[PDB]
Amino acid sequence: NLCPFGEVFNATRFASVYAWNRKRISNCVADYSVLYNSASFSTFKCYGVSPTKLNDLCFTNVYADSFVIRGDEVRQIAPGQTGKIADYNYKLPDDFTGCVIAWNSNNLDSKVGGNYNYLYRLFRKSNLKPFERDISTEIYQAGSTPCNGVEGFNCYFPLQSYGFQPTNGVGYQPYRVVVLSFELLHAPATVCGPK
Amino acid sequence: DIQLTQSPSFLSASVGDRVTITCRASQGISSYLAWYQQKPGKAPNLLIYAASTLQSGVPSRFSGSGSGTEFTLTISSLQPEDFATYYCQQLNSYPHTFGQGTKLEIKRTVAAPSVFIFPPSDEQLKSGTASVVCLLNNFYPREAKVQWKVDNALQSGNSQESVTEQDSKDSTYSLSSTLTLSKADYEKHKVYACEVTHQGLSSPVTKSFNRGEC
Amino acid sequence: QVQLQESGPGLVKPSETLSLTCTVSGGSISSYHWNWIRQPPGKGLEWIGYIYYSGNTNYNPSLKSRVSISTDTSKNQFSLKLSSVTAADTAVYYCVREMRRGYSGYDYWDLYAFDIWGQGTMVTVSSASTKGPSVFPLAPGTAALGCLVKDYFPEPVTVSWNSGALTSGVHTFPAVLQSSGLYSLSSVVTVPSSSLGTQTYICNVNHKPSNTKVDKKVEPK
Ligand SMILES: *[C@@H]1O[C@H](CO[C@@H]2O[C@@H](C)[C@@H](O)[C@@H](O)[C@@H]2O)[C@@H](O[C@@H]2O[C@H](CO)[C@@H](O[C@@H]3O[C@H](CO)[C@@H](O)[C@H](O[C@H]4O[C@H](CO)[C@@H](O)[C@H](O)[C@@H]4O)[C@@H]3O)[C@H](O)[C@H]2NC(C)=O)[C@H](O)[C@H]1NC(C)=O
Ligand SMILES: [Cl-]
Ligand SMILES: [Cl-]
């Protein structure tokens, strides 16, 4: 019984990072060394587990998190980072056990005149906790003056769009990111490599 | 793609001084900056990474600071062994780039060269060449003048100088001047002399020998 | 402390391929990320390329069409090939290790400082042939004595005194390129004039490219 990894990695559409997608994976076998042996990736790193010898353990669940960011932000998808993405959109915990996989999606997520459909959160009252998703579209109060809805002086819509056109520098091109988490509960281990 | 410029490019400073060397990045690089010390004939050596973290094994007189585009390497209390070329490196994005290097020389007190002259060996003469060598040993500063006199004529054409790198203990230089003649040209003259001029001498020192006299 | 040793020829003809291997000891190829760096004489550091043993590489764009880097995990090595070389490729070549990452695998968006360097190896690009040096004595409170090492190609030559037992007051001058296109240098040492005629002074000269070794005793004339 094969884990649905094709459905995470090869989806026509990926999420905006503020609204990052999560897929709970259980009761299946997955070949992870097979996944690593693609020439396709800018980024394939694993904390606490190894990509190569990934095929010998079981787990209660795997989570596959996916989203699109700028190339210059892929660095922010790691434990202990700071910036707009790690603070306000997608936060990994300090003790993260799992893999971060990223690749240039310029051919799919750019178009003539720019693709403006991918959004990120620019403002927030405080940082995300690890694995927090914030989907709220409440106007942000940047000054001592209240808002009550409405854009104005020191009162901003908290989401802003990337502007992905084919001609951008590679730090400004879209990257698709997949984060795998591996969790053990005192409870049946159901997601295994072939051993 | 990311350009680094260092300042100064060259500096002499005294032992015990505070020295600052700066690195400018052409765009923001956060704290992604390393510094290296390279001594003559050695590999560069990692002093600082992440702009301000001291590498283990590096004395505490080295420190780094800055973020964004402006970075400083500080040597508090300069030591004679700190003679080197210092290099910054950016760790922001490929390609890896380095600054152009900052060469740091140690100032010290004036020291006169001790001068020695070497006639060519019998062995070389049989091969049909005569090299005469003038050694200026352990002097400071580097500015030195060597003149070859052959039976009191200035003989200027076929001489070469080589200088050692500053000594890491005494901060002195040494220099060699080699005068090369054919065996036939060497045999036309009796008295071979190098005359040395330097800050630390009150008058030129001449060392000479008389050809063909044990 | 992991040690890196460059090896490969110090002389390459123009248009041919420069080949170097870095042998690693004290740790594994698979635990680290590796680079090639070079330094033309009297010039700065230039980055050549990067490899992680997943096979993933990044090459300096200025060199990219001529450069290849590979790993061999069974021999604990990695290698550089620089194709169709000119005089512009004459340099000291260094293999380096990057500071250890807190993860397995690779990331184009994450770069690390170089904590371990090899000693470096001089590569000359020249159509000229290797030639071993001729060594001549430089015979004399303080006395000076030396060895003239001349007409060798290419760099480098090494000089020691009394097989490495005499290091104090030794000065080995940088080589000078003659118009002949060969190199020459002197090594000199200062010693008590009181020691002459009882103490033995031998300059040990080694020119690896020609496998010329010479031990010349330097006596007072
Ligand atoms: C996302 O999609 C990529 C690309 O997939 C390709 O398009 C898809 C729509 C679908 O049609 C895929 O089947 C198709 O390949 C996936 O990447 C590819 O994955 C396949 C299947 O593993 C690879 O094909 C194989 O590669 C092996 C390594 O060299 C090779 O040994 C296999 O050969 C053997 O097995 C086949 C039967 O499977 C047999 O016919 C052969 O004779 C031989 O025994 C086989 O060629 C492709 O090489 C991959 N292509 C690329 C571009 O990397 C990717 O896996 C998927 N994402 C996830 C997470 O699943
Ligand atoms: Cl909040
Ligand atoms: Cl590059």
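Heads up, chain A uses Swiss-Prot numbers, so what you see runs 334-528.
Placement of Cβ uses the backbone N, Cα and C atoms for every residue, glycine included.
Per Swiss-Prot, the feature domain 'BetaCoV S1-CTD' maps to A:334-527.
In sequence order, A:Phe456, A:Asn487, A:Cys488, A:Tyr489 are the residues near A:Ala475 (mutagenesis position), counting only same-chain partners six or more apart with C-beta under 8 A. Among the mutagenesis experiments that Swiss-Prot reports, A:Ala475 to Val is described with the note: Increased resistance to neutralizing antibodies.
Neighbour count (other Cβ atoms within 10 Å of the Cβ, all protein chains): 9 for A:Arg346 (variant position). One natural variant named in Swiss-Prot is A:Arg346 to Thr, and its note says In strain: Omicron/BQ.1.1, Omicron/XBB.1.5, Omicron/EG.5.1.
Around A:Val445 (variant position), the same-chain residues at least 6 positions away in sequence with a Cβ under 8 Å from its Cβ are A:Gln498, A:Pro499. Taken residue by residue with DSSP, A:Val445 (variant position) is part of neither helix nor strand, so it is coil. Among the natural variants that Swiss-Prot reports, A:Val445 to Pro is described with the note: In strain: Omicron/XBB.1.5, Omicron/EG.5.1.
Under the heading of natural variants, Swiss-Prot lists A:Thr478 to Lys and annotates it as follows: In strain: Delta/B.1.617.2, Omicron/BA.1, Omicron/BA.2, Omicron/BA.2.12.1, Omicron/BA.2.75, Omicron/BA.4, Omicron/BA.5, Omicron/BQ.1.1, Omicron/XBB.1.5, Omicron/EG.5.1. DSSP gives A:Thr478 (variant position) a coil state; it is part of no helix or strand. The Cβ of A:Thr478 (variant position) has 10 neighbouring Cβ atoms from other residues within 10 Å, across all protein chains displayed.
Between A:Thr478 (variant position) and A:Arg346 (variant position), the C-alpha separation comes to 39 Å.
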